[PDB]
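Novice: Below: one structure in structure tokens.
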2 protein chains.
Amino acid sequence: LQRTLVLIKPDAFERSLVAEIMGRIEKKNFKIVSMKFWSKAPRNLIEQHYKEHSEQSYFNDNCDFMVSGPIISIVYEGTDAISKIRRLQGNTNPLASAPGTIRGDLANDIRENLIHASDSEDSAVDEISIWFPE
Amino acid sequence: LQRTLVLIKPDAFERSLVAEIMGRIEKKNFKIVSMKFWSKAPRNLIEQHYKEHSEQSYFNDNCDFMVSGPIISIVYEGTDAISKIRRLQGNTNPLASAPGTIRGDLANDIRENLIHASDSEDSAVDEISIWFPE
Ligand SMILES: Nc1nc2c(ncn2[C@@H]2O[C@H](COP(=O)(O)OP(=O)(O)O)[C@@H](O)[C@H]2O)c(=O)[nH]1
Ligand SMILES: Nc1nc2c(ncn2[C@@H]2O[C@H](COP(=O)(O)OP(=O)(O)O)[C@@H](O)[C@H]2O)c(=O)[nH]1
Ligand SMILES: [Mg+2]
Ligand SMILES: [Mg+2]
């Protein structure tokens, strides 16, 4: 059993895709362990979440996008949940994300890509503690 | 603009219909304003939520059901949200709920009926204050 951190991004809200995204994960039989709705996440939180990208040219624009609307943070639990949810999510790059994946079916941009999911056990622990410090 | 309180009930988690239900409200263009996941709601909030029914024969069994699994409490905002979401919800009695409604399509029991929605302006204020004391 593993736990992974998922963010539903502001573009899901703008486009009314929140349920569509959550439903894909729900249909694969992952269970919600914690969940938090943010009318607007604090920029500091976003900066921490993306600390590993701080030197990338897109860092600030991505932070702006991530505070541009609401977010839902969710901790999902299930056997190999981290890798499995990453496969459902689909690749970041719109030239690569596979039809059948969340990004492959629904996302058309490298930034506005609807959903974050932890990429490893090490980052899951980190991200979960950022969004759910308790 | 109005705000209404919705509970996603434990039978929705059991039957994996959480997204399906939230999705119907999202497609109607209502906006999440607050949201909290409860792994198990405290008995006292449930009894206060249903205080109107405290002397009814079904009170204890209903309360028991409502703590039998997780729930999500959500505040939705929109023009005439209270009456419109109630219309989406459908009649408590499965002999009466209309196809096209949440309960008409999905519920088959007077108690395990998937969703709560505030029935009036006054009850919405009260229920919001219970679940989001803030
Ligand atoms: N390569 C790239 N990444 C971007 C850009 N703009 C924003 N990002 C964001 O940086 C976030 C974190 O990147 P990464 O860990 O590689 O992607 P993810 O795990 O698939 O979300 C991604 O979700 C992108 O939204 C861009 O212009 N180029
Ligand atoms: N067994 C039983 N349970 C009931 C009955 N009426 C209401 N309940 C339960 O009490 C909850 C609140 O009832 P009510 O406000 O009338 O219905 P609602 O607004 O449609 O949820 C319902 O969701 C049912 O679980 C009934 O006639 N029999
Ligand atoms: Mg990443
Ligand atoms: Mg009622």
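FYI, residue positions are counted from 1 along the chain as it appears here.
If you're wondering, the header gives X-ray crystallography, 2.0 Å.
Yeah, the Cβs are placed from backbone N, Cα and C, and that goes for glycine too.
The ATP binding site annotation in Swiss-Prot covers A:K9, A:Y58, A:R86, A:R103, A:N113. For the mutagenesis experiment A:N62 to L, the note given by Swiss-Prot reads: Increased affinity for NTP and decreased affinity for dNTP. According to Swiss-Prot, the experimentally introduced change A:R111 to G (Swiss-Prot position 107) is described as follows: Complete loss of affinity for pyrimidine bases. The annotation active site, pros-phosphohistidine intermediate is assigned in Swiss-Prot to A:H116 on the grounds of sequence analysis.
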Novice: Please name which of the recorded positions listed here, A:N62, A:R111, A:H116, is nearest in space to A:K9 (ATP binding site), Cα against Cα.
Specialist: A:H116
Novice: Considering only the recorded positions A:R86, A:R103, A:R111, A:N113, A:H116, which residue has the minimal Cα-Cα separation from A:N62 (mutagenesis position)?
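Specialist: Looking at Cα distances from A:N62 (mutagenesis position), the smallest one goes to A:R111.
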Novice: Counting Cβ atoms within 10 Å across all protein chains shown, which of the recorded positions A:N62, A:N113 comes out on top?
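Specialist: It comes out as A:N113.
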Novice: Could you round the CA separation between A:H116 (active site, pros-phosphohistidine intermediate) and A:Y58 (ATP binding site) to a whole angstrom and send it over?
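Specialist: Approximately 16 Å lies between the Cα of A:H116 (active site, pros-phosphohistidine intermediate) and that of A:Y58 (ATP binding site).
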Novice: Work through the binding-site residues one by one (A:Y58, A:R86, A:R103) and name whichever has its CA nearest to the CA of A:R111 (mutagenesis position).
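Specialist: Going through A:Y58, A:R86, A:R103 one by one, the closest to A:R111 (mutagenesis position) is A:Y58.
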Novice: Could you measure the widest C-alpha to C-alpha distance across A:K9, A:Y58, A:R86, A:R103, A:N113, the residues recorded as binding ATP, and give it to a whole number of angstrom?
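Specialist: In whole numbers, the farthest two Cα atoms are 22 Å apart.
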Novice: Please classify the secondary structure at A:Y58 (ATP binding site) using three-state DSSP.
Specialist: coil
Novice: Would you identify the secondary structure of A:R103 (ATP binding site) according to DSSP, in three states?
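Specialist: Where A:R103 (ATP binding site) sits, the three-state DSSP reduction gives helix.
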Novice: Which site among A:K9, A:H116 has the most other CB atoms no more than 10 Å from its CB, taking these as recorded positions?
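Specialist: Answer returned by the neighbour count: A:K9.
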Novice: Using a 6 Å cut-off on Cβ distance, which of the binding-site residues A:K9, A:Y58, A:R103 come close to any atom of ligand 1?
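Specialist: Among the binding-site residues listed, those whose Cβ sits under 6 Å from ligand 1 are A:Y58.
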Novice: Give me the count of other Cβ atoms within 10 A of the Cβ belonging to A:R111 (mutagenesis position).
Specialist: 15
Novice: 10 Å Cβ neighbour count around A:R86 (ATP binding site)?
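Specialist: A count of 17.
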Novice: I'd like the number of other C-beta atoms within 10 A of the C-beta of A:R103 (ATP binding site), please.
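Specialist: 23, counting other Cβ atoms within 10 Å of A:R103 (ATP binding site).
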Novice: Tell me which residues of the chain lie with their Cβ under 8 angstroms from that of A:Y58 (ATP binding site), as long as they are six or more apart in sequence?
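Specialist: For A:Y58 (ATP binding site), the qualifying residues are A:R111.
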